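Undergrad: Structure provided below as structure tokens; questions to follow.
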Amino acid sequence: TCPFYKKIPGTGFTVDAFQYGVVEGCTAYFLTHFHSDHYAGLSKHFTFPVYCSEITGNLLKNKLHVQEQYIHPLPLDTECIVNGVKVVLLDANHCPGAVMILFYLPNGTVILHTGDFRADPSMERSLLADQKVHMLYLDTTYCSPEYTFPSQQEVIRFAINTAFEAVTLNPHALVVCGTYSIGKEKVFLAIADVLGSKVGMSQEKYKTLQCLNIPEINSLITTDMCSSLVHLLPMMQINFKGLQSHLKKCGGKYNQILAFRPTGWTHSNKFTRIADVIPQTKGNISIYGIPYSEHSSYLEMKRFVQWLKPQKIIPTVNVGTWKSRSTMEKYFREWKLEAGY
Ligand code: NI
């Protein structure tokens, strides 16, 4: 049964609610982004209308084989009418195709559902600026002040400079980057660009990337691993055993691996600056954990909410424990009292 925080009151609508069978009363199912916890339940047999971005719709059709007649893509930043209700999709600054959804209820209430997002000041000048929001369904993944991490730009600068240094010292070093979902493509694209290489990957991953409308992509990626010195592998293979085995397959072309695991937050964030990060090393293999986040830090989240001034906040992440829920409610009250709404 569908939980309350996936239902939009006063509408026939649900958000990210595909694993509950036929939801009673639901006339349109929205999907914020193509990550498995959110799409769980969709397949070629789904026969209700699915509303989403163009990029999410490319992925539904090509990866999950959802039939085209049930996919309803909407343009961003554009007032659209769905089953008699005005909606807008806004960029969530998460993975490719990820959106926030603004719903203009028939009774005058305005609701923003952030999906998964990384808040940014740039959102304070979208169509959110123009009216009041009464209810906020909020991505609270890192809603505690211990969650700090650098900007995406600082992290990419670190990775570029690290990869370029190592491969200029040793032209026989291979760079490997871990992946398990869409998102974080800038990591491996920026490294391949500094090295003058395409990114090599499996057919399945190349297919996924060909759905994302990235400009000039045919210029940046390939399935020919032998032509490439930046390879992508499954995240589960980014360990000493998995990397040793990969280096064997490369046929004496390389004699060293430098590998990257983009994680979200890890507790080495509470002590160490990005400039100071060091790898784990065994023999000719080094592994860097880099804190490239596609979710809001605590400070970014706070700033967005204090700017928006919602009347009510409904968390959509960390909702399963009373200690989490109680923590989050305390922070929302602090924020409200400090800013005065
Ligand atoms: Ni996500």
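Since chain A takes its numbers from Swiss-Prot, the residues it shows come out as 700-1040.
Just so you know, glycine gets a Cβ as well, placed from its N, Cα and C.
When I checked Swiss-Prot for this same protein, it listed these features:
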type	residues	note
MUTAGEN	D838 to N	Impaired nuclear focus formation, reduced interaction with PIAS and increased sensitivity to cisplatin
MUTAGEN	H994 to A	Impaired nuclear focus formation, reduced interaction with PIAS and increased sensitivity to cisplatin
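Help me understand the surroundings of these features in the structure.
TA: In the three-state DSSP classification, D838 (mutagenesis position) falls within coil. In sequence order, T813, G814, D815, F816, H994, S995, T1015, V1016 are the residues of the chain that are 6 or more apart from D838 (mutagenesis position) and have a CB within less than 8 Å of its CB.
In the three-state DSSP scheme, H994 (mutagenesis position) falls into the coil class. Neighbour density for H994 (mutagenesis position): within 10 A of its CB lie 22 other CB atoms from the protein chains shown.
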